[PDB]
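Participant: Handing you this structure, nothing more for now.
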Amino acid sequence: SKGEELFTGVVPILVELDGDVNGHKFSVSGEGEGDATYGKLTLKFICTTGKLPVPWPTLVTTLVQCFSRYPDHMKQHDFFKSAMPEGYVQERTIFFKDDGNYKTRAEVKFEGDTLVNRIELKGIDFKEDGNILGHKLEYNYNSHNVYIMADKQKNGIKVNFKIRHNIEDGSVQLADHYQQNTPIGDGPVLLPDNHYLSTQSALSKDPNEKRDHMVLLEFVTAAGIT
Amino acid sequence: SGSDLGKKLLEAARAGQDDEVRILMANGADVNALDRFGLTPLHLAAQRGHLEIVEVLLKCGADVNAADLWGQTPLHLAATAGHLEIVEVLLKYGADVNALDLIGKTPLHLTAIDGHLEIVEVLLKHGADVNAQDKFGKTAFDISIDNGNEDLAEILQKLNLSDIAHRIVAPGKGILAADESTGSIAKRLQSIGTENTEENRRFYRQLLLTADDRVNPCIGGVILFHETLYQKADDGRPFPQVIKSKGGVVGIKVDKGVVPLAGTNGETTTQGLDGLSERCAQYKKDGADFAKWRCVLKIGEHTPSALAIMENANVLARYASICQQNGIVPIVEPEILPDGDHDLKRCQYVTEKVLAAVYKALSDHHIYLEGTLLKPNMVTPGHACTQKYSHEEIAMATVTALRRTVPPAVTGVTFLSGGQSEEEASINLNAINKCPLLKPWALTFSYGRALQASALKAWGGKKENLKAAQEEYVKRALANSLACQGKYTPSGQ
């Protein structure tokens, strides 16, 4: 593809998040770098508000997800690098068991040389003593599989994947995701088949910072056709 | 112009301005600049690929093991984009080879995921961790297979499977054979005065393992059973977690019974071919690095002929084609039962015919000879023979019969007891190492009866005789450890 040649080297990534749940206004502004040749993600999320009500491990698979390492025999089944540098509207609606639901809307596009993306996180109807809001989960994120399907109705890709989170009691929490990527431009857009990738994230802290943050280190590596 | 010396230094090291780094370092700028991310200029000088910039920062006082917020040392970025001349410079000033980031992956794993060829051989020369794990439990072998590498999925495994053999047949250690199944331990535990229960079979194996600490450098490998690995000790620690903690390798018996042939005269085979690909993926995670493939061979009027040799030539090669793709070291044991009556001129003739077809099929099924072990039987006459021989004539024909078929690529060659006496098996072993012949391989002991004969008669079947049964095992462990080196003098034994 013509858009895959623009991801050669180090490209700066700008994270611009602004959500509002239960009347609590919060904004997350982070920055870092990326690599699409070998699949390396290096970001540093900085909470500009302070005390974030929603947990951190539940907001990992949000932005980026475009610097993946695709094999030599899977270059024709790409969608994140096909709408470049036009961009695509990434809309998701994360569900849960018996709690609430999320509603994000990302616009992964370039403005010259730095990847700028804005997400308007919405969603109401939550609890005050469950996993969300109340600090009950731990600070760890294991590996998960992301299955990518296909769609030929509204010209897009319907990504469906189910992950899980940990706590401090012994239960198992299951979540549902319904990602719908819609391109912006009307140029050459490829149509991938069905394949799954990998996710090797890593969360830590930083003694040289007083405010809340999240040191994320994710390693994305593609596999094959399921 | 001269303000912010740390911000302007990272800009020249990122793009590759060689005419701007020397000017900043000649005035009075900090070589270890720490901005909002704590990224030292050494990372940008090795990630993009500029060897000239690295040679200047190292001659001033830059930290080679400077960890940032993600714990990524500059050694990781030096071997990421695909550069060889940069990694060879950082390894000369004393760098952290076992660097661990947030997950805990050594720089050796990054050379296999990307696609490095000559860079992998550089990290294995100074000394890197072979069995390096992390939070996910993946080493440098279960990752390169899913990627699709040819010079990394077959060459890197040749070093991991061969390094374990050096800690088994080492001059001083040995192999403890103890894989008595349910159809073999009941015979020895019948004429003594005991029975065959689950408690008797479990307590008997704990006496030879959990004992005195003077048997650690003398025992390198312990052969167990599939049921033994699923049992724990009385202290609270599993069996594999005790052998590897003192300096030993845990084994497991994988071969089953025997199957008689058709139209022969007592020729049998070894069962254990089906389901091999499903058992190697589980025994490796438990702590088993080898096994024990025992066969049944006898010498009669016409056995073996032109059928038992060809049949066993393919079974011994097919087993080594699956265990090497997981992490199990195959051990070929061409045991020949000295049945009937024969002299040294006849027993040696049969040995040269069976061993000639062993390594013949190994060169076809792609078998790494420098990472396998062989357990051949001694050249001893039959029990019905009337002509006696000394200890020097037996060891003379034993070494000669092995140098004709066994290639020098074998790490170590072991032996068996031959069903003889306990003391006789230790005297004939010392005469083999004292033979005036150049032996390229190593020799050690690997008995399966003489190493535990004294610990069975004096044990009885009670609980107060635990200190009396472990005392006889110390004398047998030190006697066999000296016969493999050439300094064994039989005093009062």
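Going from the start of the chain as shown, residues are counted 1 onward.
The backbone N, Cα and C atoms fix where each Cβ goes, and this holds for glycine too.
Under its mutagenesis entries, Swiss-Prot includes B:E180 to A (Swiss-Prot position 35) with the note: Reduces activity 14-fold. Among the mutagenesis results in Swiss-Prot, B:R188 to A (Swiss-Prot position 43) has the note: Reduces activity 14-fold. The residue drawn here is the original one. If you look up Swiss-Prot, you'll see B:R188, B:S417, B:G418, B:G419, B:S446, B:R449 marked as beta-D-fructose 1,6-bisphosphate binding site, on the strength of experimental evidence. One entry in Swiss-Prot concerns the mutagenesis experiment B:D274 to V (Swiss-Prot position 129). Its note says: Alters protein-protein interactions, leading to a dimeric protein. Listed in Swiss-Prot as a mutagenesis experiment, B:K292 to A (Swiss-Prot position 147) is described as follows: Loss of activity. B:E333 to A (Swiss-Prot position 188) appears in Swiss-Prot as a mutagenesis experiment; the accompanying note says: Reduces activity over 100-fold. According to Swiss-Prot, the experimentally introduced change B:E333 to Q (Swiss-Prot position 188) is described as follows: Reduces activity over 1000-fold. Taken from Swiss-Prot, the feature active site, proton acceptor covers B:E333, and the record attributes it to experimental evidence. Listed in Swiss-Prot is the mutagenesis experiment B:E335 to Q (Swiss-Prot position 190), annotated as follows: Reduces activity 20-fold. Experimental mutagenesis at this site is recorded by Swiss-Prot as B:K375 to M (Swiss-Prot position 230), annotated: Loss of activity. The active site, schiff-base intermediate with dihydroxyacetone-P annotation in Swiss-Prot covers B:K375 and is backed by experimental evidence. For the mutagenesis experiment B:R449 to A (Swiss-Prot position 304), the note given by Swiss-Prot reads: Reduces activity 400-fold.
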Participant: Please list residues from the chain of B:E180 (mutagenesis position) whose Cβ is under 8 angstroms from its Cβ, counting only those at least six apart in sequence.
Facilitator: B:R188, B:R201, B:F225
Participant: Sort the binding-site residues B:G418, B:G419, B:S446 by C-alpha distance from B:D274 (mutagenesis position) and give me just the closest.
Facilitator: B:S446
Participant: Name, in the order they occur in the sequence, the residues of the same chain whose CB lies under 8 A from the CB of B:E335 (mutagenesis position) and which sit 6 or more residues away.
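Facilitator: Spatial neighbours, sequence-distant, of B:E335 (mutagenesis position): B:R294, B:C295, B:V296, B:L297, B:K375, B:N377, B:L416.
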Participant: By the DSSP assignment reduced to helix, strand and coil, which category contains B:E333 (mutagenesis position)?
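Facilitator: Note: B:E333 (mutagenesis position) is in a strand by DSSP.
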Participant: Taking every protein chain shown into account, which of the binding-site residues B:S417, B:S446 has the largest tally of Cβ atoms within 10 Å of its Cβ?
Facilitator: B:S446
Participant: Note down the number of other Cβ atoms within 10 Å of the Cβ of B:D274 (mutagenesis position), including every protein chain shown.
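Facilitator: Around the Cβ of B:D274 (mutagenesis position), 8 other Cβ atoms lie within 10 Å.
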Participant: Check the DSSP secondary structure of B:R188 (mutagenesis position), expressed as helix, strand or coil.
Facilitator: helix
Participant: Is any of the mutagenesis positions B:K292, B:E333, B:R449 within 10 Å of B:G419 (beta-D-fructose 1,6-bisphosphate binding site) (Cα-Cα), and if so, which, in sequence order?
Facilitator: B:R449
Participant: Could you check the recorded positions B:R188, B:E333, B:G418 and say which one's CB has the fewest neighbouring CB atoms inside 10 Å?
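Facilitator: Minimum Cβ neighbour count within 10 Å, taken over the recorded positions B:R188, B:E333, B:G418, occurs at B:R188.
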Participant: Please report the Cα separation of B:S446 (beta-D-fructose 1,6-bisphosphate binding site) and B:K292 (mutagenesis position) in Å, rounded to an integer.
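Facilitator: Counting only the Cα atoms, the answer is 11 Å.
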Participant: In sequence order, which same-chain residues at least six apart have a C-beta under 8 angstroms from B:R449 (mutagenesis position)?
Facilitator: B:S417, B:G419, B:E422
Participant: Kindly assign B:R449 (mutagenesis position) to one of the three DSSP-derived states: helix, strand or coil.
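Facilitator: In three-state terms, B:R449 (mutagenesis position) counts as coil.
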